[PDB]
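Working notes, beginning with the structure itself.
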Amino acid sequence: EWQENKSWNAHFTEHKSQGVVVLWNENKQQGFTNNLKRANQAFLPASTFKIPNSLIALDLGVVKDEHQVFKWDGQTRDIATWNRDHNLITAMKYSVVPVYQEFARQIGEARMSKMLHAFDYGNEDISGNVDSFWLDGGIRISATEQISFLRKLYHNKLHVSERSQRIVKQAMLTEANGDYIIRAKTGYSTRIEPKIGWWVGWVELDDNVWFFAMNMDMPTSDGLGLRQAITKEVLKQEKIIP
Ligand SMILES: *C(=O)[C@H]([C@@H](C)O)[C@H]1CC(SCCNC=N)=C(C(=O)O)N1
């Protein structure tokens, strides 16, 4: 069952933006969103693709473990945190595109395409350059499709090893306190219109898990913090987090 709650639109309208939040109550097997149409519209995954990409790289041995160091190639890029060595944890934390571009090149088109089909991931379409198709190629995924994929990951039901899934879930760790744990991944798609921000993941509670996937129009990088801020406002409203 799916329930549309247009009152959440206020959280976007209050910030002069437009977007969708999708929530899934795992215990009750019920979904909620402010906009059923946009919840099923497919966008470039951008850096949210680092979840499947990490899973594939680990399962194929491209990445040995979460400690393996991926040395900076010495080319200065405009994101300072990218101009440094990384492991899987920090590369995910700082959305380090060039590290993941190298993963994708080593994975190769054929294994990447097969694995995305095995994951049932979005439109499963890698057309474009193997090292950038999630930024400007043919792959597309909706917020509801993000939740389906994340639910499989949470339950270790993706067609990769349990180890690979545990490591990626560790790398997704974003926030943790005495009340909840958030494992999630941000995304920012700019190369094809409309420019959007993503935040996808889930909130672990003592007795339930709430999956979430949001995207929102992002004409400038100034609004990027709204991805988390809007999502948390919905979570607060629904009494999922304090
Ligand atoms: C992921 O979606 C992007 C993309 C560049 O891979 C990274 C970058 C950022 S913020 C910097 C945006 N400008 C890049 N030239 C994020 C993010 O989600 O904050 N992810």
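Note that chain A carries Swiss-Prot numbering, so the residues on display, from first to last, are 24-265.
Quick check of the header: X-ray crystallography, 2.0 Å.
Cβ atoms here come from the backbone N, Cα and C positions, even for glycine.
Copied from Swiss-Prot, the annotated features are:
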MUTAGEN   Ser70 to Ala  Does not alter thermal stability
MUTAGEN   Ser70 to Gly  Increases thermal stability. Abolishes hydrolysis of cephalothin and decreases catalytic efficiency about 60-fold with respect to ampicillin
BINDING   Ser70, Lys73, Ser118, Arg250  beta-lactam binding site
ACT_SITE  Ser70  active site, acyl-ester intermediate
MUTAGEN   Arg189 to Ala  No significant effect on catalytic efficiency with respect to ampicillin. Very little reduction in dimerization at neutral pH. Predominantly monomer at neutral pH; when associated with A-206. Slightly decreases thermal stability. Significantly decreases thermal stability; when associated with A-206
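Taking the features listed in Swiss-Prot, we show where each one sits on the structure.
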residue: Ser70; record: mutagenesis position; DSSP (3 states): helix
residue: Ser118; record: beta-lactam binding site; DSSP (3 states): coil
residue: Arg189; record: mutagenesis position; DSSP (3 states): helix
residue: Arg250; record: beta-lactam binding site; DSSP (3 states): helix
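With a cut-off of under 6 Å between the Cβ and any atom of ligand 1, the recorded positions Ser70, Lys73, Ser118, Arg189, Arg250 reduce to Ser70, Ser118. Residues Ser70, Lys73, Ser118, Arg250 make up the record's beta-lactam site, and a Cβ search at 8 Å around their centroid adds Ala69, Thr71, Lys208, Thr209, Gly210, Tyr211, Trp221 from the same chain.
A distance of 15 Å separates the Cα atom of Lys73 (beta-lactam binding site) from that of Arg189 (mutagenesis position). When Cβ neighbours within 10 Å are tallied across all protein chains shown, the highest count among the recorded positions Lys73, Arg189, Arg250 belongs to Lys73. For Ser118 (beta-lactam binding site), the number of other Cβ atoms no farther than 10 Å from its own Cβ, over all displayed protein chains, is 19. Its Cβ placed at the centre, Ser70 (mutagenesis position) has 22 other Cβ atoms within 10 Å.
Among the recorded positions listed (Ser118, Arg189, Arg250), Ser118 has its Cα nearest to the Cα of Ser70 (mutagenesis position). For the pair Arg250 (beta-lactam binding site) and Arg189 (mutagenesis position), the C-alpha distance works out to 25 angstrom. Reported as a whole number, the C-alpha separation between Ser118 (beta-lactam binding site) and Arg189 (mutagenesis position) equals 19 Å. Here the binding residues for beta-lactam are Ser70, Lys73, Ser118, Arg250. Their largest Cα to Cα distance works out to 17 Å.
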